[PDB]
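Trainee: Input: one structure, supplied below.
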Number of protein chains: 2
Amino acid sequence: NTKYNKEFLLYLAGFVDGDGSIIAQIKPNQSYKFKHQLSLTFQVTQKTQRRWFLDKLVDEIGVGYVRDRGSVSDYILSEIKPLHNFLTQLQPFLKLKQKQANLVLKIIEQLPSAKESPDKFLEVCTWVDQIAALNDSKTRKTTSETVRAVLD
Amino acid sequence: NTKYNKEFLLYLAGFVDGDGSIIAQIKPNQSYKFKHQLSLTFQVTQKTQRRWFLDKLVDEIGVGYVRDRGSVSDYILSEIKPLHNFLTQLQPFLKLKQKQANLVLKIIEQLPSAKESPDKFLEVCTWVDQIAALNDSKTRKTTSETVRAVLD
DNA sequence: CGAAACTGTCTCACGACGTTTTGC
DNA sequence: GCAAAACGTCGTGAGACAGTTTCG
Ligand SMILES: [Ca+2]
Ligand SMILES: [Ca+2]
Ligand SMILES: [Ca+2]
């Protein structure tokens, strides 16, 4: 439950609004009660020759990791608890991705809840829809509508 | 000669390191003495549906303008004086583009002497080589080397 | 089972120039 | 003659997912 310096949050919020992404996904997966996993991800993408900057975010944020994918790299943070702590503090300084950060926080708080009702889980999936709508979504497939394959 | 708020600068620096570009160019033009114009530009690019963010920047920075170019728009700041003032205050919070910022600042401060000595003009055209090397330059064509057509 | 990771890629939304036209 | 504006383009450097797997 680390407390972040405001100057750091202000700059990073700007950077996140730029090269960052706040993602919410519904991943079909049979091992789950509702045959889908609710996935949340905070990420920052950057050309690999500049990964030092992402590695630094790992150290500064105190959690997450950097993944290499060729000419580009990403700082990824998915652990729900640290993500909630982080987005809570980052959120007030965001200008382009604040709505989605808030939706993510809202989803996180409703996870245990939605993981018990086919309709509560479906409501949460509705939140995921909104986040995707707010992002420049171009290759999305699984939506709350598709999860509504739960009826039967 | 406007003084910007620190939290505004902190956020913007991060956003600039993300979607911005600090540019220096040598534009071949016959109307100039040394057949080239020293052009400097600070710009922030964004998908046109988010043009409001760029329009808002024009108000917050107090100078500059937004141009449209298809699916994308750009906030542009070229006026050398407000540019110098703006970058002077932003530069300390930059992390990926701090070097190019200080170089632009330096080019501006040396512009006057650059007009006289055809040799100082080439040394300034050096500063611009440096800036392009720092950016992810890939379509550049006019360098200090080409300027050396100042040999007759 | 389920939190989180490992792995790959579609379609841009940017970055970083260049070329031309003004205007004092 | 130089500053600032206009208008147009190369080649990504991002964003935003998808899909399958690890293992307490
Ligand atoms: Ca962006
Ligand atoms: Ca960037
Ligand atoms: Ca970007």
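Numbering, chain B: per Swiss-Prot, residues 2-153 in sequence.
How was it done? The header gives X-ray crystallography, 2.0 Å.
A Cβ is built for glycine as well, from the same backbone N, Cα and C atoms used for every other residue.
Pulled these features from Swiss-Prot for this protein:
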BINDING   B:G19, B:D20  Mg(2+) 1 binding site
BINDING   B:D20  Mg(2+) 2 binding site
MUTAGEN   B:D20 to A, L or N  Loss of catalytic activity. Reduced affinity for DNA
MUTAGEN   B:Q26 to A or C  Alters the specificity of the endonuclease
MUTAGEN   B:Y33 to C, H or R  Alters the specificity of the endonuclease
MUTAGEN   B:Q44 to A, C, T, V or W  Alters the specificity of the endonuclease
MUTAGEN   B:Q47 to A, E or M  Loss of catalytic activity
MUTAGEN   B:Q47 to N  Strongly reduced affinity for DNA. No effect on catalytic activity
MUTAGEN   B:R68 to A  Loss of activity
MUTAGEN   B:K98 to R  Strongly reduced affinity for DNA. No effect on catalytic activity
MUTAGEN   B:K98 to A  Strongly reduced affinity for DNA. Increased catalytic activity
Trainee: State the count of C-beta atoms found within 10 angstroms of the C-beta of B:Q26 (mutagenesis position), not counting that atom itself.
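Mentor: That number is 16.
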Trainee: Would you pick out, from the mutagenesis positions B:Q44, B:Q47, the residue whose Cβ has the largest number of other Cβ atoms within 10 Å?
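Mentor: The residue with the densest Cβ neighbourhood is B:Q47.
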Trainee: Are any of the recorded positions B:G19, B:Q26, B:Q44, B:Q47, B:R68 near ligand 2, with a Cβ under 6 Å from it, and if so which?
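Mentor: Those recorded positions that pass the cut-off, since their Cβ is under 6 Å from ligand 2, are B:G19.
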Trainee: Check the recorded positions B:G19, B:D20, B:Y33, B:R68, B:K98 for other C-beta atoms within 10 angstroms of each C-beta and report the one with the most.
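Mentor: Counting Cβ neighbours within 10 Å, the top one is B:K98.
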Trainee: Where the criterion is a Cβ under 6 Å from an atom of ligand 1, which of the mutagenesis positions B:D20, B:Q26, B:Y33, B:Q44, B:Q47, B:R68 meet it?
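Mentor: The mutagenesis positions passing the 6 Å Cβ test are B:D20.
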Trainee: Could you check which of the mutagenesis positions B:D20, B:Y33, B:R68 is the closest Cα neighbour of B:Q47 (mutagenesis position)?
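Mentor: Closest by Cα distance to B:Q47 (mutagenesis position) among the mutagenesis positions B:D20, B:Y33, B:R68: B:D20.
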Trainee: Cα-Cα, whole number of Å: B:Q26 (mutagenesis position) versus B:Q44 (mutagenesis position)?
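Mentor: Between the alpha carbons of B:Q26 (mutagenesis position) and B:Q44 (mutagenesis position) there are 13 Å.
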Trainee: Cα distance, B:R68 (mutagenesis position) to B:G19 (Mg(2+) 1 binding site), nearest Å?
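Mentor: Between the alpha carbons of B:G19 (Mg(2+) 1 binding site) and B:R68 (mutagenesis position) there are 19 Å.
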Trainee: For B:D20 (mutagenesis position), identify the closest of the mutagenesis positions B:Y33, B:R68, B:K98, judging by Cα separation.
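Mentor: Nearest listed residue in space: B:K98.
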Trainee: Among the recorded positions B:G19, B:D20, B:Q26, B:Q44, B:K98, which sit with their Cβ under 8 Å from a Cβ of chain A?
Mentor: B:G19, B:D20
Trainee: Considering only the recorded positions B:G19, B:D20, B:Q26, B:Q44, B:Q47, B:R68, which possess a Cβ situated under 6 angstroms from at least one atom of ligand 3?
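Mentor: From B:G19, B:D20, B:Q26, B:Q44, B:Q47, B:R68, counting a Cβ under 6 Å from ligand 3 as near, the near ones are B:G19, B:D20.
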Trainee: Measuring Cα to Cα, how many Å separate B:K98 (mutagenesis position) from B:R68 (mutagenesis position)?
Mentor: 22
